[PDB]
Amino acid sequence: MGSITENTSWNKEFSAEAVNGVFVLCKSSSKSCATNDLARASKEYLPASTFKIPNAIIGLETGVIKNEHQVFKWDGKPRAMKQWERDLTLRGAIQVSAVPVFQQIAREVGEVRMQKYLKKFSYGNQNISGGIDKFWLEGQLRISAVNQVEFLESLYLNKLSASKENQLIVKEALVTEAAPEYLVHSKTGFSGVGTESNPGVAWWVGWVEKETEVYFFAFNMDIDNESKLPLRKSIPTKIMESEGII
Amino acid sequence: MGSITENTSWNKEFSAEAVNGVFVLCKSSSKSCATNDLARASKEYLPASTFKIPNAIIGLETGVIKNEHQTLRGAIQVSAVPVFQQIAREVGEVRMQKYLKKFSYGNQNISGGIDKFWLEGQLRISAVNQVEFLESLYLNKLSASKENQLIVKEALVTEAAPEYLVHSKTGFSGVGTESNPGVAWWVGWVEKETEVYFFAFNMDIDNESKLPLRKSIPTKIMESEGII
Ligand SMILES: *C(=O)[C@](NC(=O)[C@H](C(=O)O)c1ccc(O)cc1)(OC)[C@@H]1N=C(C(=O)O)C(=C)CO1
Ligand SMILES: *C(=O)[C@](NC(=O)[C@H](C(=O)O)c1ccc(O)cc1)(OC)[C@@H]1N=C(C(=O)O)C(=C)CO1
């Protein structure tokens, strides 16, 4: 990505909560990014829900998802989470990480096309093995904070191998905070509580569009208890708040 | 839209603030609308700042505007009036006039200065015409590229929530004259779950202190309706 510099100051936010994780921030572009840990910044973790971003783009590119206004009909059958038991729009499905909607999209896309696009997007290790509808939920797919940032930058610039149209559609679906001075696009992820001495990973990736400047970020941390999720946003938020970004 | 129904009960929020104005709320699924006053819903007023929406679309379509990053959202949000007066100048009266006709925007009267006709000129548009215009935008049905309509749609985002996204733009023609108060606007649409709500609000105004009401009143109505 060119270069990545360490920023020891941000570490306090991690120690305070006794959290092991990383934060990567890049101003203007991925040419110059700062982080609190050079090693972890490029370490690859299961993307979990953050994979819904590329999954949505591929869905539109392949025609599997007709257009930005397609409704994902609930068939009445029981779903893992109550917030998924109802019809959903693309933005709706992304915001609540509606697994079954994205699993149906993945199956329709198929393994050959999914592989092809992850290669075009240089998405992490590009490993989709272990089942077309769950590789990003419990498979071998892995991606780093640095790679996430590069991927989001391409999206922001409409440089991914997809129509500008489809890229714009997904970007609007990722808006999570709007303010007169800045628009925030982001996506959270959580692999789970993990196994015996093998914690899961929690994510928060996205970018902030200001008046004349854009900031790209990616955050991930280890986690063994779901009651820790709040940290996934507070730490990065507290940091970006410190930089005057948000 | 498909139909409109008058509901005088909303006048509640209007009397409370002692304000003369109208609110138009349309449900996309049922294609039906509701308003506290049918007559004023069709009354056409100066679009003011709300004109930036069609303005921005025309600017991109005519190439006068680089791209969403040129940023456009900054141009529509972080004031800078001269910025859009620039775009209008470059667009020209011939093209500008052509797009408003394609858009079926108000009375399509752009006389009195190609760079201020929407601020003090003869251009007039009703609340109903605003929601119809915004619906065409939402459906990418305006005579412009989908890409440009999408760019403008995101630039107009003013509130994001897990369950909904609000797109909107305010308007203000000034305190006006004596028995001729100015007009304040708040138009936009809300994407709430799988439903879409288009809205248009305007009120007579002679004091900038009451300016906050253009958002305040419509917001209370959409809350009581469980929109936002
Ligand atoms: C996305 O990250 C999320 N969870 C998972 O993808 C994850 C998995 O299967 O890998 C999971 C699934 C079910 C569980 O009971 C626990 C973990 O949903 C697709 C979602 N994202 C969250 C987040 O904000 O990070 C959540 C708190 C809940 O899961
Ligand atoms: C419209 O947005 C604009 N500005 C205002 O109306 C602004 C406001 O209400 O927020 C305001 C209010 C009271 C004041 O005394 C001064 C300003 O007015 C038309 C203006 N118009 C633009 C345009 O392109 O039409 C702009 C780019 C900037 O804002």
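Numbers run from 1 along the shown chain.
Just so you know, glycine gets a Cβ as well, placed from its N, Cα and C.
Every protein chain considered, the tally of other Cβ atoms within 10 Å of the Cβ of A:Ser49 (active site, acyl-ester intermediate) stands at 21. For A:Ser49, the entry in Swiss-Prot reads active site, acyl-ester intermediate.
Note: A:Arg232 (beta-lactam binding site) has non-local neighbours A:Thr188, A:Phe190, A:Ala202, A:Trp203, A:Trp204, A:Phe219, A:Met221, A:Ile223, i.e. same-chain residues 6+ apart with C-beta under 8 A of its own C-beta. Swiss-Prot lists A:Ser97, A:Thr188, A:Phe190, A:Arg232 with the feature beta-lactam binding site, giving experimental evidence as the kind of evidence.
Its own atom aside, the Cβ of A:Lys52 (mutagenesis position) has 28 Cβ atoms within 10 angstroms in the protein chains shown. The annotation that Swiss-Prot gives for the mutagenesis experiment A:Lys52 to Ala (Swiss-Prot position 70) reads: Abolishes catalytic activity.
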Residues other than A:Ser97, A:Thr188, A:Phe190, A:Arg232 within 8 Å, Cβ to Cβ centroid, of the beta-lactam site?
A:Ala48, A:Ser49, A:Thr50, A:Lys187, A:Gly189, A:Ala202, A:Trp203, A:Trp204, A:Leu229
What's the number of neighbouring CB atoms sitting within 10 A of the CB on A:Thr188 (beta-lactam binding site)?
20
Return one of helix, strand or coil for A:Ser97 (beta-lactam binding site), based on DSSP.
coil
